Amino acid sequence: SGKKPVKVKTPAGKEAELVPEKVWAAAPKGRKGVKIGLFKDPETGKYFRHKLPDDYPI
DNA sequence: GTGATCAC
DNA sequence: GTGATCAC
């Protein structure tokens, strides 16, 4: 569960500040990987994933 | 190619 | 079972 809002571009193309429903890190052995959040487009109700800032707490 | 996640 | 999310 995320808490702080994230500036994302939604699939519908708009700039939004959304609270991710789930957050996690995806990274292979030996490498930094990326932090990802699961978001819900409030305008379409559809789910999408988006990169999180590197210092976003998991 | 590899990592995690889950709506679909 | 996978699309799609990114960085290395």
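Numbers in chain A track Swiss-Prot; the residues on display, in order, are 3-60.
Determined via X-ray crystallography, 1.8 Å.
Quick reminder: no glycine exception, Cβ is built from N, Cα and C everywhere.
Annotation for A:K24 (mutagenesis position): same-chain Cβ neighbours under 8 Å, separated by at least 6 residues, are A:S3, A:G4, A:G39, A:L40. Under the heading of mutagenesis, Swiss-Prot lists A:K24 to E and annotates it as follows: Slightly reduces the melting temperature of the protein. Slightly reduces affinity for calf thymus DNA and poly(dA-dT) oligonucleotides. Increases affinity for poly(dG-dC) oligonucleotide. Slightly reduces thermostability of protein-DNA complexes at low salt concentrations.
Its Cβ placed at the centre, A:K31 (mutagenesis position) has 5 other Cβ atoms within 10 Å. In the three-state DSSP assignment, the secondary structure recorded for A:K31 (mutagenesis position) is coil. A:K31 to E appears in Swiss-Prot as a mutagenesis experiment; the accompanying note says: Slightly reduces the melting temperature of the protein. Destabilizes complex with DNA. Slightly reduces affinity for calf thymus DNA and poly(dA-dT) oligonucleotides. No significant effect on affinity for poly(dG-dC) oligonucleotide. Reduces thermostability of protein-DNA complexes at low salt concentrations.
The number of other Cβ atoms within 10 Å of the Cβ belonging to A:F41 (mutagenesis position), over all protein chains shown, comes to 23. Among the mutagenesis entries in Swiss-Prot is A:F41 to A, noted as: Results in a significant protein misfolding, reduced thermostability, reduced ability to mediate DNA compaction and bridging. No effect on DNA binding and constraining DNA into negative supercoils.
Record note (Swiss-Prot), mutagenesis A:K42 to E: Slightly reduces the melting temperature of the protein. Slightly reduces affinity for calf thymus DNA and poly(dA-dT) oligonucleotides. No significant effect on affinity for poly(dG-dC) oligonucleotide. Reduces thermostability of protein-DNA complexes at low salt concentrations. The unchanged residue is displayed. The Cβ of A:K42 (mutagenesis position) has 15 other Cβ atoms within 10 Å, all protein chains considered.
Taken residue by residue with DSSP, A:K48 (mutagenesis position) is part of neither helix nor strand, so it is coil. According to Swiss-Prot, the mutagenesis experiment A:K48 to E carries the following note: Slightly reduces the melting temperature of the protein. Slightly reduces affinity for calf thymus DNA and poly(dA-dT) oligonucleotides. No significant effect on affinity for poly(dG-dC) oligonucleotide. Reduces thermostability of protein-DNA complexes at low salt concentrations.
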Cβ neighbour count (within 10 Å, all chains shown) around A:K48 (mutagenesis position): 12
Give me the Cα-Cα distance between A:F41 (mutagenesis position) and A:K31 (mutagenesis position), rounded to a whole Å. 26
